Structures are given as C-alpha cells and as structure tokens.
Amino acid sequence: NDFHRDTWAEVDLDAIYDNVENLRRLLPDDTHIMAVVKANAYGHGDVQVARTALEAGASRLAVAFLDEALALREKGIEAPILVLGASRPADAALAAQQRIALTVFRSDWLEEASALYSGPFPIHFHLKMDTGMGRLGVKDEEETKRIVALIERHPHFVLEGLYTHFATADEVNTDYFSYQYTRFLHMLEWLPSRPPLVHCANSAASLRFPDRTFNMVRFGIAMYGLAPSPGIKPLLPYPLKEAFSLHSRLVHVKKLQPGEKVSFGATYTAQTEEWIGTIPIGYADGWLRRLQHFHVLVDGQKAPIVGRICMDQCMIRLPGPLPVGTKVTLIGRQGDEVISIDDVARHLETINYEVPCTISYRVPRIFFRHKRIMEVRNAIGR
Amino acid sequence: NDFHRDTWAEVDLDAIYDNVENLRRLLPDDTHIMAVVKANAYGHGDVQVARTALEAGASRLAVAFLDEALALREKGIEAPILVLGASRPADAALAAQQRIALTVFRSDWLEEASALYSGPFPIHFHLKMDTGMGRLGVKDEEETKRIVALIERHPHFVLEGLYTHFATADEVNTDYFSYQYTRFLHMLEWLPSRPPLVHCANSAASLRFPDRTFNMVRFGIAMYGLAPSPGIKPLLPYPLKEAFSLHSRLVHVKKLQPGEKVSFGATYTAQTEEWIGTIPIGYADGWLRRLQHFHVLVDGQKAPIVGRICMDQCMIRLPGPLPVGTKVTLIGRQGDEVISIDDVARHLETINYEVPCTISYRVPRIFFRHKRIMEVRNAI
Ligand SMILES: Cc1ncc(COP(=O)(O)O)c(CNc2conc2O)c1O
Ligand SMILES: Cc1ncc(COP(=O)(O)O)c(CNc2conc2O)c1O
C-alpha cells in the first residue's frame, strides 16, 4: 500500500457518496439503485467505489464480465452482482455458487448451460432486450418466448429480471429515446409473467426522467461526478461532484538556451532562454501522445507540454525557475485554474468515459474519505 | 491462471528469444545487452519477457521507476536491474537492499541521499548525461564533477556507469544523431575515470551501428519485433519477429434490416440486410474509440467495426452468417490476411510503441514458448 514514483491519481470517495445519495433521494422509494462498477469502476477503484455506493444507498452492483464479478467477491463484497455482458455456459455453475446474476439473450446459450448444470444453487438470469442499441439482446418474440420456456423448464434457472439499454439518453432531443422506451413496453408484453426486476435507465435517463425508471436503475458515469454529455449538464437535477484527479511532481528542472531541442524527433526548439520541467508520467500511464499540444497546471498557472510525450515522462515549459518536487496537476484544480476530465476528453477528441479508464494500472490510486486518506492502491506494489 | 471472457492477447516468447539472440550474434563478446522491460515489458508481460531475454543472451534489465524494479524482484528475477527514471533520495536504502541500480543527474539529489543513507549495502549509480534529448541528465562540467565527488566521498556510493539517450536514432538523416554522439564523447572527458559501464544505444542505434555501442546496449522496441520507425525498416540487419497478437470471439450474431441503428449515438445505419457480430472487447481494454472504421479479421476476411466502440464491446459487419464462438483477430494473422501493430498505430495516428502499452490490465496474456502454451496471466 505504498508507491515509489511521484505520480498518482486521487479518488474523492466523499464525492461518490454524495453523487449516489442525491440519486437515492431523487428516485421513487421503491426503485433500487444498481451501481455500475465495471472496468475497475471506470478506472476509479472497483472495491472502494462499490463499498461507498452501497453505503450511500445502492443495493446491487453491475460489472462487464465474470472475472470482474469474481474479483469483487474475493475482495469481500457480498452484495448482489449482475454481469452485463456475455459469459460461457460452462461457467454457469461458478456464477451460481458465487451468487452472481447473469445476462442472457439467446436460446442456444441456455441449451448448452442446461446440459452442464444441475443445481443445487439457483442461477438468476436477466433477459436482455435489444430495443434499438444493436449491441446485445433479443429482438424477436419467438426467441423471447423460447428463452423463457427453457428457464421455466430448469428447476435451478430463475428469471430475476428483464432490461434494455438506451443509445441516445444523453441527447437533448428525445425522439430515438422515446422510440426505444415505447419498443421496450411493447416487448415487455411478450413475457407471460413480469419478472421482479425491470430496468432500463442509465445515468442520463435516471436523472432526466426519474419517474420512468421502473424498479431499478443502473447508475454509472454520473456516480463518478461526470456528466453523461456536456449537452445535458444544465438539465441535471443536482450538482455533480467530480471524483477523479491526477497529479505529478517536477523531477528535473533546467534552463535551456535558444536553439536547444526537446524530446523525440527534436520537434521542439526553445526560441529564447526558458525553463523546462520534466515530470514522471507518459503514454504508458494513459497520458497519450495525442495530448502533446495540451497543458498542465503548475504553481496555479498553465504550462504547455513541449515536444513529444514519452513512454514514462514528458516535458513542459515553466514560467520561470521552480524547485524540483513542485506539484503538477494534470487533471484537477490549482489556484483559480482547473483542468476537468471533459477538457482532456476534448483534446483527445473522445468522451469523458474513456479518460479515467485509460489511466493505466501503473498509476496508484489514493482514496480520500472524510477529507483524509483512507487507503492507497498500487496495482504493481509489493 | 484462468480467465472467463473470450478476449485475450497472445505473446510469442520464441519471437522475443530470436530477436534478442540475433542481436547477441551481431555484438562483440564483451558488449552486454540490457533488455528494456519497463511498462510491463511494453505490455507484453514483465517477468515472462525478462526471463526469456536473459536466456537468450541479455545480462541486465532496465525499468522506468522503482516500483517496476521491485515487482521483478518479487517475482523471482535476480539479474541486475537499472531504474532509468527519477527516484526519491529517501528510497536509496530500499534500492540498495534489493540490489537495484539508480540513475542520477543532480547534485542536490546526492547531497540528500548522502545525509539519509550510511550503508551497509553499496548503491550503484549510473550517471545520466543530457546530450540533446532535453529529458533527464546533467548538461555541464561543473555539475558532473560535483556529482562524481559526492559519489567518491561516500563509502557506499559507486559510479557503475554513465549514459545518454538519442532523440533521433530512428531517423534516416543522422545529423542530429552524430551531434549527440560527439557531445557524449566530449562530456565523457569530464570524468576523471571511465566507469565500468558506458552505454548510449537504444534499438535503433544498436541495430544500425553495432560497432559504436561501447560496452552495453539498451534493447527495447526491437526486442518485441517492432521496427523503431518505418524509415529504418530496410536498414535493419535481420528480420524482426512480431510477438504480440490480440483475439476475441463473437458472442452474438444477428441480422439487421435497412434503417436499423447500431451503438451509442446511433451513428451507424444499415443500408441493406446485414449480419452484425458483437465481440467482447472495448475501449476499457485499450481498443480505443478512434478505432471505429478499422478492419478486424474473421473467418480469414476483413470486416469493419461498425458504430461507436463501447467500453466493453464493439460491433462488426460480418461477410455473412457465422456461428457464435467464431474467432476474431484484431492484431495478428488469420489465413492469408494479417494485421500488424503498425497497422493499428496507423489508424490511431500514433506510433507502434503506444499500442501494446495501451492494451489494458483487463486483457489476459497467454504465453507461448517452444511452440507450446507456457503460461496464462490474468491481472484480475
Ligand atoms: C448495460 C449497461 N447498463 C448501464 C450502464 C451505465 O451507463 P452510464 O455510465 O451512462 O450510467 C452501462 C455502461 N454503458 C457504457 C458506456 O460506454 N460503453 C458502455 O457499455 C451498460 O453497459
Ligand atoms: C533511457 C532509455 N533507454 C532505452 C530505451 C529503449 O528505447 P527503444 O524501445 O527505441 O530500444 C528507452 C525507452 N525510450 C522510449 C520509447 O518511447 N518513449 C520512451 O521514453 C529509454 O528511456
């Protein structure tokens, strides 16, 4: 629980707590919150975010694939967990003994699983319906009835839920959203019995139309304090608190003379006498090469990145001479300046979701709770 | 280990072995090969690559920072390890105890280290000289002599080597290169005595001028079978064998009707009756969103990724009806077709170095040695 390089990410768990608690109050009392923590909680720390979400009101968790669910179980999480993606029928028994719910969307998957499992633990399934996303899910009434039939036949197979996912809930215009919502209601009629859990809402849908969430919402991106899209920021019911920040420190500082070049390709040349700082973070840490024309914060001021970004380090133009060890902020606030994940996303020309997920296993995560350090997670630590 | 998702990377250790052994045969008997395995061996697997490189002829290893060095030690590697980047003066004792060599380039660093460490383990330092990279290293005579003086005075500090790094060794034009080389020889004259290890060459430099590498080369990108740059591919002394491949399997297949949308934002619309496959790999796996429109391999044919790439999945247009479980190759060979890391780098508008480093911890690595499966490493 220690690290030996001056580069780290900070995760504010009080922000995550507040983001989830505010949702708990916004939603009808009889609507459960499933916190989605796949991809190591969007790069924030799976078990740490999960524990906090459960404290704030969430009652279930969601991950992308089986390995992620098993990892949470090994770390002591006992809350129900749903695997949103595909799994192998041969792993049905493992999921059952570990009390992990599985997503199902095709009958031939059940055919195979039935021939491999015979109890005694029940397997809870969530039927995925494709209402316009085109990713995973059933689309035909025949296939839907067949899946339900195979589940009812098996004494250890249980249909615990049914859901769909929206492709454009974060768009101001709600035409396609309305289409998917209506399709969902229509497909719901294909079921002979309504399962106990009906869900469809992600962050954008739950925050914009809390009354149209049925009995469970799958809360992701907004839990981390990130807007589903900048376009709906002014439509959010409550203010979101950004939980992720990234920092480093100067490990070298030198003054260059006019003509001297910097980094690979010698693409940058100091025109006048200027101070250059080197920080221990590079593209192998998720600070991609495409960010070469971006900037960082040092001493409350913007400092542009100079030359090409390296695998483990990069250089920046300092306003003047600063001492080694001076804190640098890549994502976060310093004085009156701020660099948000959305800013980084803009220059990488991607969405905020992708940024924290790309900050590699190499960067330690320091967790804060009650304005104090709770723990440090170093993926390659002793 | 084992994994429960049909997406995995394969690392051919035989390719790594060959790439290193071929260099061993081009170098002089007294020149050491220091295998560069920082960033988890450029995303290939730190201990697996290190072990293989050592068997092939390398005698030392290099990493980016202390934690990476400590990880190798904890995994059984006992060969010498040099930390190429910065470290804290307070960690000198830890480095000494684990027999890890440290890079040094500031006198104030040594002053602090001296005050905090008094033995009993010796600490081997490698002096970094900035000859034009502008990253790390000393630049003037005064600083250099002060550093040497501080090392000589301490009973447990030892100057094991000194080095520099080239910024344009991969470029056809060798003007800036020759400039850095000449500066290095000049700066070497500031030392009262030549340390036991003098090094300066990386993959490009070692492969193009094997006779001007001094006594140790730092072999990186080429060890993995990737050319330092497209410009020097024809200048390489021997053919490099690419070691990394990435695969997945179709988990869903469906036929869409004209007018139907695919993925977030519904940016894709089927113009005719099409077969769409879903594979369990997405941007949280390092298969970045920018790879939309790129082509993957399925049933020996190229198929485009359609619609936006999601966090854990993406969709491809199939050449027709294929069964669930069909193998999809994102990087590698399938029949007569091949997709190289260079091709992925081209689409992403970056360099090959960045690609395997970005394939995340979430993707298991399967290792092959002697044409047999040797081990499975699943970070989670
Ligand atoms: C099935 C499912 N439900 C809920 C969520 C949470 O979405 P949210 O972070 O907007 O609240 C996701 C993540 N959605 C994804 C975002 O990018 N790729 C994904 O698969 C998901 O895949
Ligand atoms: C000091 C040092 N020596 C040797 C190497 C190996 O270089 P090579 O993979 O071209 O043989 C690197 C990696 N240099 C980096 C490559 O990309 N960013 C870097 O910082 C390095 O930093």
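Here chain B follows Swiss-Prot for its numbers: 2-381, in order, are the residues you see.
Note: Cβ is positioned from N, Cα and C throughout, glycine not excepted.
Classification of B:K39 (mutagenesis position) by DSSP places it within a helix. The number of other Cβ atoms within 10 Å of the Cβ belonging to B:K39 (mutagenesis position), over all protein chains shown, comes to 24. What Swiss-Prot lists as active site, proton acceptor is B:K39, and the listing cites a curator's inference.
Around B:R136 (substrate binding site), the C-beta neighbours below 8 angstroms that are at least 6 residues distant in the chain are B:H166. Look at Swiss-Prot and you will find B:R136, B:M312 tagged as substrate binding site.
Looking at Swiss-Prot, you'll find the mutagenesis B:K39 to A noted as follows: Loss of activity.
For the mutagenesis experiment B:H166 to A, the note given by Swiss-Prot reads: 6.5-fold decrease in activity. According to its DSSP assignment, B:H166 (mutagenesis position) is coil.
Under DSSP, B:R219 (mutagenesis position) is assigned to a strand (E or B) in the three-state scheme. Spatially close to B:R219 (mutagenesis position) yet at least six residues away along the chain are B:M35, B:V37, B:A63, B:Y164, B:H200, B:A202, B:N203, B:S207, judged by Cβ distances under 8 angstroms. Under its mutagenesis annotations, Swiss-Prot gives B:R219 to K the following note: 4-fold decrease in activity.
One mutagenesis experiment named in Swiss-Prot is B:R219 to E, and its note says 1000-fold decrease in activity.
Among the sequence features in Swiss-Prot, the mutagenesis site B:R219 to A is noted as follows: 100-fold decrease in activity.
The note that Swiss-Prot attaches to the published mutagenesis B:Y354 to Q is: 51-fold increase in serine racemase activity. The C-beta environment of B:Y354 (mutagenesis position), restricted to residues of the same chain at least 6 apart in sequence and closer than 8 Å, consists of B:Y43, B:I222, B:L227.
In Swiss-Prot, a published mutagenesis experiment is listed as B:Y354 to N, annotated 81-fold increase in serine racemase activity.
For the mutagenesis result B:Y354 to A, the note given in Swiss-Prot is 54-fold increase in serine racemase activity.
Taking B:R136, B:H166, B:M312 as the candidate recorded positions, the subset whose CB lies under 6 angstroms from any atom of ligand 2 consists of B:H166. Contact annotation for recorded positions (B:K39, B:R136, B:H166, B:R219, B:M312, B:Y354) versus ligand 1: B:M312, each with CB under 6 Å from a ligand atom. Listed mutagenesis positions (B:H166, B:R219, B:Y354) with a CB under 8 Å from any chain A CB: B:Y354. Spatially close to B:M312 (substrate binding site) yet at least six residues away along the chain are B:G283, B:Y284, B:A285, judged by Cβ distances under 8 angstroms. Reduced to three states, the DSSP call for B:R136 (substrate binding site) is coil.
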